[PDB]
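Undergrad: Got a structure here, written out as structure tokens. Questions coming.
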Amino acid sequence: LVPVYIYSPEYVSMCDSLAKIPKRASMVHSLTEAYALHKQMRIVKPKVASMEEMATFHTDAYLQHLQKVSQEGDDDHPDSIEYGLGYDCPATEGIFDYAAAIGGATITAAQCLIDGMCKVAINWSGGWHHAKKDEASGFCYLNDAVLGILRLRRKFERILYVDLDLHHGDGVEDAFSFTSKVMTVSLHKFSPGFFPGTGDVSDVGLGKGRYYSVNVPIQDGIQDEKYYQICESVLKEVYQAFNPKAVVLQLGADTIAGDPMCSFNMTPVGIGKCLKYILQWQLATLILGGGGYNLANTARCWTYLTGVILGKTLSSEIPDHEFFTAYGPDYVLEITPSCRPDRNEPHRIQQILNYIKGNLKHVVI
Ligand SMILES: O=C(CCCCCCC(=O)Nc1ccccc1)NO
Ligand SMILES: [K+]
Ligand SMILES: [K+]
Ligand SMILES: [Zn+2]
């Protein structure tokens, strides 16, 4: 079964309108198209999420508020601050249709996996992992990752969420904090002052979900080899302990060298090794994007990872296409790490891995 690629011209145009990542969806799609990768995938038009689908996670009061301020773009509603709207998540006109489109696209990908249409379904414009049931957060108005997991739960009894974004996947972790049917694994920068502030290795979930949240706090400057070593170690133990039946994988590209966040120092090759490790489990896998604020590098990264999913080696030269002039100064697909130090002490990393190994001993059946 060829991978499913969630795409429509109207969906990309809607995603392009997000003020924090303008035209990023067009750049990702047009680069993948220029490498001719869409011909090797099953292109599926996303459905827009219904109110009832979004309310599987979000409260009706939040959804109705988002719908109301979306009408005229009311960025001064008295209740908006209560719902997390205003600064990182402004109440712009049409944002509810934007949110419902991204939520629906991830649900559509999940439904493709349930129906056996494919073993891999891709929504690069998804991955908005910070939104809470009743609150926008960190550029995220709707938590499409949670919506996709809840759709997968119609069929799959154990779902593994893996979050390789620079930031802690707090909204997804919190949504499933109290359950053992969904295990969340997040690798992220963890440093006092760095958003969202949560996700220490000691954060393991709560109640019946205790030990079914895994957090790998990492410092500035990590590069491909050490990151893969960490990721493989954790995922090997998680797979043995939890035996997931489906995977949701968030691949935010704000870890990549050259991102204005200027924190990690990864290239798509290292992220791609993590992706390959998950793919060889041969489980139903839902692929999401996320952060990524060097727009050309984010397109480079997700195009390369689409190649990985397809088992294809891509030419190093960026093909001639609409956004070719954005790929300077070198106009190649490869990304060179910055000449910055790796702040990850090997013994602290090993201590973190030791803690996680101990936690996963408690994970039973
Ligand atoms: O990538 C993300 C979204 C990050 C949400 C924003 C965090 C706060 C922040 O970095 N704000 C900021 C960034 C650049 C310039 C000014 C403020 N989540 O994974
Ligand atoms: K993460
Ligand atoms: K959990
Ligand atoms: Zn991020």
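Each position is counted from 1, following the chain as shown.
So how was this one determined? The header says X-ray crystallography, 1.5 Å.
Cβ atoms are placed via backbone N, Cα and C, with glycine included.
In case it's useful when we look at the structure, here is the feature table from Swiss-Prot:
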{"type": "ACT_SITE", "residues": "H130", "note": "active site, proton acceptor"}
{"type": "BINDING", "residues": "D88, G138, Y293", "note": "substrate binding site"}
{"type": "BINDING", "residues": "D165, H167, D254", "note": "divalent metal cation binding site"}
{"type": "MUTAGEN", "residues": "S26 to A (Swiss-Prot position 39)", "note": "Enhances the deacetylase activity"}
{"type": "MUTAGEN", "residues": "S26 to E (Swiss-Prot position 39)", "note": "Decreases the deacetylase activity"}
{"type": "MUTAGEN", "residues": "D88 to E (Swiss-Prot position 101)", "note": "Partial loss of catalytical activity"}
{"type": "MUTAGEN", "residues": "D88 to L (Swiss-Prot position 101)", "note": "Complete loss of catalytical activity"}
{"type": "MUTAGEN", "residues": "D88 to N (Swiss-Prot position 101)", "note": "Almost complete loss of catalytical activity"}
{"type": "MUTAGEN", "residues": "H130 to A (Swiss-Prot position 143)", "note": "Loss of catalytic activity"}
Undergrad: Is it possible to get the count of other C-beta atoms within 10 angstroms of the C-beta of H167 (divalent metal cation binding site)?
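TA: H167 (divalent metal cation binding site) is surrounded by 27 other Cβ atoms within 10 Å.
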Undergrad: Anything within 10 Å of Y293 (substrate binding site)? Look among the recorded positions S26, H130, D165, comparing CA atoms, and list what you find.
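TA: Those near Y293 (substrate binding site) - Cα within 10 Å - do not exist; the answer is none.
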Undergrad: How big is the gap, in Å, between the Cα of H130 (mutagenesis position) and that of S26 (mutagenesis position), rounded to a whole number?
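TA: Counting only the Cα atoms, the answer is 23 Å.
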Undergrad: Please list residues from the chain of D254 (divalent metal cation binding site) whose Cβ is under 8 angstroms from its Cβ, counting only those at least six apart in sequence.
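TA: Same-chain residues close to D254 (divalent metal cation binding site) (Cβ under 8 Å, separated by 6 or more) are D165, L166, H167, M261, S263, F264, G290, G291, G292, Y293.
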Undergrad: What whole-number Å value do you get for the CA-CA distance of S26 (mutagenesis position) and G138 (substrate binding site)?
TA: 22
Undergrad: Taking the Cβ of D88 (mutagenesis position) as reference, which residues of that chain separated by at least 6 in sequence fall under 8 Å from it?
TA: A136, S137, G138, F139
Undergrad: Specify all same-chain residues, apart from the site residues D165, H167, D254, whose Cβ lies within 8 angstroms of the center of the Cβ atoms of the divalent metal cation site, ordered by sequence.
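TA: Filtered neighbour residues, in order: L166, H188, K189, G252, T255, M261, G290, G291, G292.
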Undergrad: Does any of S26, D88, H130, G138, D165, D254 have a Cβ within less than 6 Å of an atom of ligand 2? These are the recorded positions; tell me which, or none.
TA: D165
Undergrad: Could you list, ordered by sequence, which of these recorded positions: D88, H130, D165, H167, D254, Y293, have a Cβ under 6 Å from ligand 4?
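TA: Near ligand 4, sequence order: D165, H167, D254.
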Undergrad: Listed recorded positions are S26, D254, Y293; which sit with C-beta under 6 angstroms of ligand 1?
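TA: Checked recorded positions vs ligand 1; flagged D254.
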